[PDB]
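> Below are the structure tokens for one structure; questions will follow.
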Amino acid sequence: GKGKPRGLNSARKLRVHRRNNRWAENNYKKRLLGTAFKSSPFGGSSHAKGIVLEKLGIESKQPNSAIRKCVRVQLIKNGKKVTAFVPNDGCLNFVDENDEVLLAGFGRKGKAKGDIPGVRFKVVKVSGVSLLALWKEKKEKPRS
Amino acid sequence: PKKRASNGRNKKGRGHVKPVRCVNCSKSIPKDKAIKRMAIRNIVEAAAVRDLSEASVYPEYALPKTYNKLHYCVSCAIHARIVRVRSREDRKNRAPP
Amino acid sequence: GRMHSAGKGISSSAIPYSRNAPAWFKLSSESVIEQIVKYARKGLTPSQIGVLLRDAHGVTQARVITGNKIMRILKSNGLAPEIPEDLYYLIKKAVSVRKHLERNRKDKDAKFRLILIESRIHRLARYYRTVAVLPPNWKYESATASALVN
Amino acid sequence: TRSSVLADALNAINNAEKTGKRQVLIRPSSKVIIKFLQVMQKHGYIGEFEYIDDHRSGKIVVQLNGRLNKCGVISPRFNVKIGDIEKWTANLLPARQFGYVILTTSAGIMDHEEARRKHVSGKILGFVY
RNA sequence: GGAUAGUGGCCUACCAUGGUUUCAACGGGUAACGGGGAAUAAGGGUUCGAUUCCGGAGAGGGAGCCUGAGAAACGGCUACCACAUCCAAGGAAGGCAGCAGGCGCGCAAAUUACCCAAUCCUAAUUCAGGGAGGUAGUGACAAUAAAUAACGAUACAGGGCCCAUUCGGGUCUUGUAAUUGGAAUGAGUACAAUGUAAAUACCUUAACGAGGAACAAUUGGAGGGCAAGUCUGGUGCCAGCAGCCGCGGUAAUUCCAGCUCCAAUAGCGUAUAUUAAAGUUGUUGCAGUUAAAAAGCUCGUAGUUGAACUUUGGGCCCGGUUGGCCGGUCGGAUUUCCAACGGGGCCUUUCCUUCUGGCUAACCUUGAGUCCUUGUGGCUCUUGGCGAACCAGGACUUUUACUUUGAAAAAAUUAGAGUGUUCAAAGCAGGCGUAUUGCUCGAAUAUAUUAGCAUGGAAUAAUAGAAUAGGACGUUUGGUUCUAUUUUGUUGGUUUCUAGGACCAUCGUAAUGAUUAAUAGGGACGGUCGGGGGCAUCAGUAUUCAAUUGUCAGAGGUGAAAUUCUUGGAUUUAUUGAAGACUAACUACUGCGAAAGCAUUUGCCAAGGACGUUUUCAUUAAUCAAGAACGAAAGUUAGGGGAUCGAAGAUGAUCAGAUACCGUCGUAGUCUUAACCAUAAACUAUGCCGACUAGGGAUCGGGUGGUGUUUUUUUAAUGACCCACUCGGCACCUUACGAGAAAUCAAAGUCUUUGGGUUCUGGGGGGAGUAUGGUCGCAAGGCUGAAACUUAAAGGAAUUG
RNA sequence: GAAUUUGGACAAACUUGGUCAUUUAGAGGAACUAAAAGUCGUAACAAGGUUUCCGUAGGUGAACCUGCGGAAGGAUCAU
RNA sequence: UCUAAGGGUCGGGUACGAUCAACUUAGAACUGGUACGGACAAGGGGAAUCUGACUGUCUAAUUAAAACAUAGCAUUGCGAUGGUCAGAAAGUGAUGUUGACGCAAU
RNA sequence: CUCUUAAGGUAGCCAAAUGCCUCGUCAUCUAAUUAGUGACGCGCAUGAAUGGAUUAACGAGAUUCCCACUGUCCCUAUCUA
């Protein structure tokens, strides 16, 4: 009879089987309590702030070959040292040593993105202004 | 949560039977697998049959045969013995010649 | 199916459609019951009696020939045994097996068989206790097994 | 252990039908089965049958015609609440205009349209088309 | 029983030993007060529910308390704790989870604004007070409508229409034009009014307010997915883009720019969370021979599931909802007609609860019947029958699950009737006048699973009632108990009958009471069946060693060499002995066992299958978390045994290296005793029980029959054969009727025409069957068993090459 | 009828340990993961040149090798 | 200063009355400058490392230990015309009133 | 790759009661540590019954730290025989 029970008074056994067998998706723990809050860099949050420890040049994965220009951002709440990408061409030139920044997820719900190994957070804002604005030269980096 | 992996493919037998070592190379092997041949030859060859018959005391004589059952290890069977390898259809057939 | 063994047998005894009859049969209703009672006195089971009468004499089946089954007929005249026949037989088997095991040591299969038999016995006990032909809070056990054979 | 005699009977019927026959020795009968066959016979899906009798079991030999696409059973026999039968008809039947979800109520064993007309419900047994 | 406002282990004195629990208690976690509901939904569902109605509240954390009908209040006290306010250092005052406001956290969120005009509430109270509330400002959280340009004529080319009169003019329209003109606006300012509590806005409104350099639209993209460049300049695996696949290494349809174009448009991206997609959670509805998955095997409690069988039917009436002549009415309906659909009665052995009954009601009631087409289509009366139609009561009427119908099912929200919000989201309004001191329709309707309640139904599914009858009726007949309103003369005492309470007694009536015996299960019995198991006991050969040997130079060993042992007779034949070793050949798509696994003889000890069976039992059963027996080989523990083969080891070769393959020895082991051990490619990597579907032979084990053949003692009996048949197996051959991704499959079939019962396991690969914690084990290890982090494929079948 | 005491329950609070949960430092050790071109060999996939693999025990710079039993996912469906 | 609970023997016209003894244990009041095992008697405890396992033994007059010993393991020789040892020899002796699961030596 | 032995220290373990150099270097205990403890280990000169390693229990053994407690000490005073 196709494995599972088809008793009229079973129900219990069915629901318990589901409760057992539901555990096969990382997203299932997110809905109960949150893996984000116990482990993980971003504490159940979309974006996260931090301070730039150092500028980095990451070797891209094959078949690609380049140096990707990233930063070790130590966060403010948790204090975890996390790698982070710098979007657009140049833009590593705008950021300095020990500046407040704002990070966001790279796109793929955690995890890597394309040829970049390890890094999973794109930089959005630096010293209270967007990278995009700095790049296009609409607004400038406030020194004071 | 919970997540892992793998397994594989198939053939038929019976239960268990004891092995009989390879007559050539001393590898162990059961008897559903086996690969066996009956060595049933005369002591004398085709060349020797006359030279003997001539020198034979007793009229009619005898000329018996050395009988023995030889068991191979599949590996060794293909090394020499009549087994070789057959097509997709021919490997279903069981007739000897 | 079989409860324990792997076999799938249907060796059984097909009663005919005839409930009344046999028509060819002679005799009276008192004679057969008397015969039953005789072999009960002699000290045999409903089964064995049923065999012996049927094969050697004329009783085709107890319900057809009389208007009752053999067990009931035994019960009526105060000759029904202390416990059910089949269960008793099983117990007897089990005791014997245990005895056999006692003399041996390295044997395994017979132990397994014993265990199987014990299971069966337990199941039977559950049944009889449920319908209340044995006493409630009555139980078979290994220690007082050979005492129960009497 | 046959968990449902009716089930197995229906299965046998369907097997025979698929094989393309006109007869079935089905076993070991029930009043329910008989009623089922009264419904089916009523709506043309089986030719006139003969319940044979050996005291203990009672077998049947249904002379089925060939109109039958598929008869089948729904175990466990669920409880149905009039508003629900639509969903069943939507689910398991081929079409709206034909096919009969047969079922048991306190009135009796019958097709779903009859139950609608009567305006009662109870359990579900199976389906025929 | 105090205390309470009243109940109760609320609280204890005394006494008891309970209460709860695999139907998941108790404990732990919660980024949990809850619901009404929100997101999204074919149906089923999945996620979220902080955000003006209840004991738990809670007023920084607790604990205590007066006042009062009401408080364990906190815009009230009391203390302690943590922090913190001001001093003329003696001492005083505090609590913001009501508005204003914002340190660190941040991913994230506003004026120390004006007013009781609404809306309400409180006060002795229309008159005061209310940061409750309203009003704005802040406001791209969300929603609604929504400008950013329109239009001629001219310069060209078309296309449809009117006179259907020729080439005559046209109402016109579809485009393109460094062809050129008048027109129409809102943003915006704003006399003014309106608006409001008073202002700002908006709805009106004079006045000024388009010609592009203006009153200027962005945000993404342009290889595919996925709408749009085989354009230009730069760049040279550099910089960069790229959710995914991939672009870039000297010609970039992807980068950095231009140009052009395509979407969406005052918004568009981007991040994380979720829903659909997702049948990648699977009840409906998945997968498990390999793609990820069936526990080694069997037992076994819980749970789930579980053969049939018990008024079926056959009649006779009654009235409904439907079909249609008749439209005898003027595309409205009536009443008698053939059938359907389910109803309601009464009869066919059918209390289909009632017992005491009044109305005894519908009536053997009929006192002389009539304004009827005789054929029974039907308004019409007269003194007096059967208890539910109305209530009065009581006697006892398996116990539910299921389902019909009903209320009870707060509002906003949801679906949704109406309606000028200038349309629309919305809102609940409004419409109409004889706009003379008036008239009037609305603010419906539906939804509310489960449980609780009443209420029919009685099929299906459970469950009791008569089997050493303390069993139902009862006109029987003693009796033993207990009760009793009225009356005897009244309130009371004992009494007689009297009516009923139960209990017991022998007689009295009923066909006096026991459903089958499931190609379900168990059990006995029958002669057979087997390399099934145990306990011994017998044989066999070889292998090695020894003695006797008979003999004579090379014997072992490989691909070839070497180690090696060799007249201190070696290898080698024959005669014996000793020790363990394993059951050859026969031995097979042969046999048993639950498996692991078991082959010499013989005996003893129980056990088991199939079969036979007009034997008995009578649903006893199918699978099964927990728990439990067995469980190869290798290991471990202490004895034995210790011949061959042989982890380690030594070695001689090999080779660039060889501690590997090839050789010559060789300790643990291989064997066994008693213990452990629990894994295996424990493999038919195919759960078990049940049913049903295709043919064909062959075989193991019973059984049936045949004037069959064969074998003795021609003949009898069996055995062995042959033939035909049938049961239960180890299996096979041929198709695919079907199934499948195929390979292949008689079961992997009867599954999108998706449900016979049940257990177990899997949800991309790795990380990892690791870590930790439990648990078993002497140990080796075993069972149970994650995480961070990483990655686009791993993989499975086939197809070529 | 105020201070003020006797007893009592209700008891915050601190001192002490016992805990159950959640985090977090740490010399050093041992893993895993990724990262265009790092050394050593070449262990599987063709009979990968000794057929693979499974269990278990030992050995070895490293793949691995060896034993005993098993399987075939074999290089054989076969007298 | 009380209460309770632990028992012995005698009794039945063929349920329990009378009495006799101890000490133990508990519970309650009531009470004192909160003292009460009142003097007397009578354990400091933990976290670790080193070392030998342990109880035991010894330098009687400086060393009590980590030294010796031990159980357990391993080894060796020995079948009595024997092994290990004694004796000046001896018709001598210890192991030995022993026998390889024993004796001797490590 | 090489000289070289009878073989070249294996499993373990350590500045250990075994390590000169040494107060080894790193961590921990403290205000501060040639003490102790955990680590590291080409160990002058560890190491397998000349027994190696681990240990529950025991210790008039050797060692360090902590709680408790003290005239040991600051800082000496007093009383009795």
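Here Swiss-Prot sets the residue numbers for chain A, with the shown residues being 2-145 in order.
Recorded method for this deposit: electron microscopy, 3.8 Å.
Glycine too: its Cβ is placed from the backbone N, Cα and C atoms.
Pulled from Swiss-Prot, these are the listed features:
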MUTAGEN   A:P64 to A  Lethal mutation
MUTAGEN   A:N65 to A  Lethal mutation
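I'd like to know what surrounds each of these features in this structure.
In the three-state DSSP reading, A:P64 (mutagenesis position) counts as coil.
Listed in sequence order, A:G115, A:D116 are the same-chain residues six or more apart from A:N65 (mutagenesis position) with CB atoms under 8 A from its CB.
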> So if I draw a 10 Å sphere around the Cβ of A:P64 (mutagenesis position), how many other Cβ atoms end up inside it?
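The Cβ of A:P64 (mutagenesis position) has 6 Cβ neighbours within 10 Å.
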